[PDB]
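All remarks here apply to the structure that follows.
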Amino acid sequence: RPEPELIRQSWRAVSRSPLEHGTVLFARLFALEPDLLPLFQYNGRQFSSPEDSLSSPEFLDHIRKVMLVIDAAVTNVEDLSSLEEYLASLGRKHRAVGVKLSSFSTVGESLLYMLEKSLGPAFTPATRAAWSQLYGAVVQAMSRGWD
Ligand code: HEM
């Protein structure tokens, strides 16, 4: 369904520097949902600022994890069904720590923003639709974990 090449070629722009792009995504995510900032708990305590967390090792490591899972959706775009069981367990893991499934819609909005910022006009209507469809499928798979 999602045109693989549109997904792959657009992803290569951000996958180059995952951490930098990941930050852009999370900055927009925290602006859309401030309530997420506290959900990051290290060996106790959290982050005073959106910006303070962007210094935490755990938090940066999480950026990387997020981008790796999006990378898996890209390398499995021609057969996302294979990822279903992994994403369901990932969904459960997030439910376990207090994240609401609805927050993953915000992540999607944030992902598109990150792509808009990086690609500009190269982020075409067709590319945008492909991403909405891909990410929508990822989140559908993850929703199996809220059981
Ligand atoms: C919606 C906002 C999100 C919040 C508040 C959140 C929060 C967390 C927290 C607290 C952890 C446990 C600590 C850690 O392992 O770093 C975690 C783990 C993880 N998250 Fe997220 N997360 C969010 C979105 C995402 C997204 C969109 C993805 C990718 C699809 C993702 C991928 C992962 C992975 C791969 C792990 C490690 C799972 C494991 O321990 O096996 N997270 N997340």
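The numbering of chain A matches Swiss-Prot: 3-149, in order.
How was it done? The header gives X-ray crystallography, 2.0 Å.
Heads up, the Cβ atoms here are built off N, Cα and C, so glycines get one too.
For the mutagenesis result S17 to A, the note given in Swiss-Prot is No effect on interaction with 14-3-3 proteins. A mutagenesis experiment is reported in Swiss-Prot for this position, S50 to A, and the note states: Decreased interaction with 14-3-3 proteins. Among the sequence features in Swiss-Prot, the mutagenesis site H64 to L or Q is noted as follows: Increased nitrite reductase activity. What Swiss-Prot records for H64, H96 is heme b binding site.
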Task: Neighbour tally for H64 (mutagenesis position), based on other Cβ positions within 10 Å of its Cβ - done: 15
Open item on the list: Using other CB atoms within 10 angstroms as the count, which residue among the mutagenesis positions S17, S50 scores least?
Closed with: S50
Open item on the list: Counting only residues 6+ away in sequence within the same chain, which have a CB under 8 Å from the CB of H96 (heme b binding site)?
Closed with: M144, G147
Task: mutagenesis positions close to ligand 1 - of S17, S50, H64, only those whose C-beta is under 6 Å away - done: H64
Task: Pairwise Cα distance for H64 (mutagenesis position)/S17 (mutagenesis position) [Å, integer] - done: 15
